[PDB]
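To keep things clear, I will list the structure first and then write my remarks on it.
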Amino acid sequence: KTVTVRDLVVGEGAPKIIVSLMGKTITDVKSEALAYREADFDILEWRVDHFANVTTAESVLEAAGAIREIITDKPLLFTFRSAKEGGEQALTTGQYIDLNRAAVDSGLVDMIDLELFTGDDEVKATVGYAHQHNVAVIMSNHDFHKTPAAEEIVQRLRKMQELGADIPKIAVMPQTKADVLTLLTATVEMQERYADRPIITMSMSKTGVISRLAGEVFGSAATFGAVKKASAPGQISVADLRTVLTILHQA
Amino acid sequence: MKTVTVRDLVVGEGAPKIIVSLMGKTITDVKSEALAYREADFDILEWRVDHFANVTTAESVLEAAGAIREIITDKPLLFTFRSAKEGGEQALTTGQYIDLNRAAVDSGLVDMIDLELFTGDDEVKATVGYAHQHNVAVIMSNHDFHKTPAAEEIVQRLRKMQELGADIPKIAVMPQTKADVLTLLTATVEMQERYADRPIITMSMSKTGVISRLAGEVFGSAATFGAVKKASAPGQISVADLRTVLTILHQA
């Protein structure tokens, strides 16, 4: 099964390119958005944790509106990555939920990222809320230190499906070359045996970069590239990412 | 591991080296292909001798080898007779295959020969020693066009190759499933990290296994085959595109 967001069909054809916008202020958000129009991406992720005024609703809303006005074609993914999973700042569970609910209610965003480890009650409720306002949910988990066993990676991914995620997502850090392969094996087992929707997976750092390139074969429906700045280790430039995906899609 | 130097090319260091296969039936085909390949961006030229129509006529093989060496002067030359039993273009008895390879060594025109792991241990050891005595490196190989053996069998084959004197163990396998591609890569990592004391070449064939032809720098395959115009195996991509991907991965 696939997920359609603003006419982009995720889980079909070549993996979709996502780029993260990281602006600290409304001014930086506007200039970054304008500059990003030159890049060949499919989905724009707004990394809200990089934004300085995250607790001022009116400010968050104004920035989302600015992005939506500059980037009118592409799906917009609203992602507050918590400090706990590699993000720039922390919020209370309540703050995090209200933030995402406000994004959903604004009509400015097509998708939201919800971290699996937020709490089942909270995730369930917010997934329900998102779906009531036609907003898709990428449910995510990140491990910046290590790569868990394939079985544990699959366990997380299925729990994400179980909680109603439109797109389960997991990012792990390899400590060895074999760790890259463990992430790929979990991806294939999930996609072939248990998934009834698209999944996004990556092995981070330069070492796992191959996981960001071969999703068309192995099962990851989307991959992140960098415009000028990486939002995670291992991301290569969007132009290079497009070149490689294109070669693999036509090879 | 110890690197392997063929002419001025150091295999096993930096980004994987690109090898391309020259396939011609007659001497006219060989000359025409060698001329067309002069423009191509590759590091090692493999002559797929099994494609050549008159491999049992020493003078014809020698002239063809000379023709290639006169046209392509600055790239190492790998002489490869891929046997029918290993998915090649013609069958030879063990004796004809060994005599052919020895003729290649004796010509002084080739820098490397490809010897198939399962030819027979006695024959392989004697031939490896002979190549070495004459300053010819040996890529030892094994191919399976239908399936991917267990990772542990793949590693055992690469290790047996080392045991038999191979300068560069090489194995090409075919994935039935996506997971099979990962099995080939697992075997590559295990071999390179725990057992290899020299460079190795590995690939999962077909489009499905193409990542194995691109990710050698991270996973441990020292060389990779691309196609100029016609592929010498399933899943090879054009040399231009192969170079582009390798450079991108090198600078990631």
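By the numbers in Swiss-Prot, the shown part of chain A spans 2-252.
Looking at the header, which is where the method is noted, we find X-ray crystallography, 2.0 Å.
Every residue, even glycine, has its Cβ placed from backbone N, Cα and C.
Per Swiss-Prot, the features are as follows:
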type	residues	note
BINDING	A:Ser21, A:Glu46, A:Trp47, A:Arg48, A:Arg82, A:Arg213, A:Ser232, A:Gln236	3-dehydroquinate binding site
MUTAGEN	A:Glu86 to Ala	Very strong reduction of the catalytic efficiency and almost the same affinity for 3-dehydroquinate
MUTAGEN	A:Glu86 to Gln	Strong reduction of the catalytic efficiency and slight increase of the affinity for 3-dehydroquinate
ACT_SITE	A:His143	active site, proton donor/acceptor
MUTAGEN	A:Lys170 to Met	Abolishes enzyme activity and 1.5-fold reduction of the affinity for 3-dehydroquinate
ACT_SITE	A:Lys170	active site, schiff-base intermediate with substrate
MUTAGEN	A:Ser232 to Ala	Reduces enzyme activity 50-fold
MUTAGEN	A:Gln236 to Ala	Nearly abolishes enzyme activity
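In terms of Cα spacing, the recorded positions A:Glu46, A:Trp47, A:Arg82, A:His143, A:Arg213 that come within 10 Å of A:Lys170 (mutagenesis position) are A:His143. Nearest Cα neighbour of A:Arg213 (3-dehydroquinate binding site) among the listed recorded positions (A:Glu86, A:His143, A:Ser232, A:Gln236): A:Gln236.
For the 3-dehydroquinate site listed in the record, the two most distant Cα atoms among A:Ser21, A:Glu46, A:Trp47, A:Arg48, A:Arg82, A:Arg213, A:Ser232, A:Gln236 lie 19 Å apart.
The residue listed as 'active site, proton donor/acceptor' and A:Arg82 (3-dehydroquinate binding site) have their C-alpha atoms 9 Å apart, to the nearest angstrom. By the criterion of other Cβ atoms within 10 Å of the residue's own Cβ, the least surrounded of the recorded positions A:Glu46, A:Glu86 is A:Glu86.
Rounded to a whole number, the distance between the Cα atoms of A:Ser232 (mutagenesis position) and A:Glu86 (mutagenesis position) is 13 Å. Annotation for the recorded positions A:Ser21, A:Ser232: lowest Cβ count within 10 Å of the residue's own Cβ, A:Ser232. Within 10 Å of the C-beta atom of A:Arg213 (3-dehydroquinate binding site) sit 25 other C-beta atoms, taking all shown protein chains into account.
A:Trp47 (3-dehydroquinate binding site) falls within a strand segment according to DSSP.
Annotation for the recorded positions A:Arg48, A:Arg82, A:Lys170: lowest Cβ count within 10 Å of the residue's own Cβ, A:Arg48.
Cβ-based neighbour count (10 Å, all protein chains) for A:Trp47 (3-dehydroquinate binding site) stands at 29. In the three-state DSSP reading, A:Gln236 (mutagenesis position) counts as coil. Here A:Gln236 (mutagenesis position) comes close to A:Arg213, A:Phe225, A:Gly226, A:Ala227, A:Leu242: these same-chain residues lie at least six apart in sequence, with C-beta atoms under 8 angstroms from its C-beta. The separation of A:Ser232 (mutagenesis position) from A:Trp47 (3-dehydroquinate binding site), Cα to Cα, is 10 Å. On a Cα basis, A:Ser232 (mutagenesis position) lies 10 Å away from A:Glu46 (3-dehydroquinate binding site).
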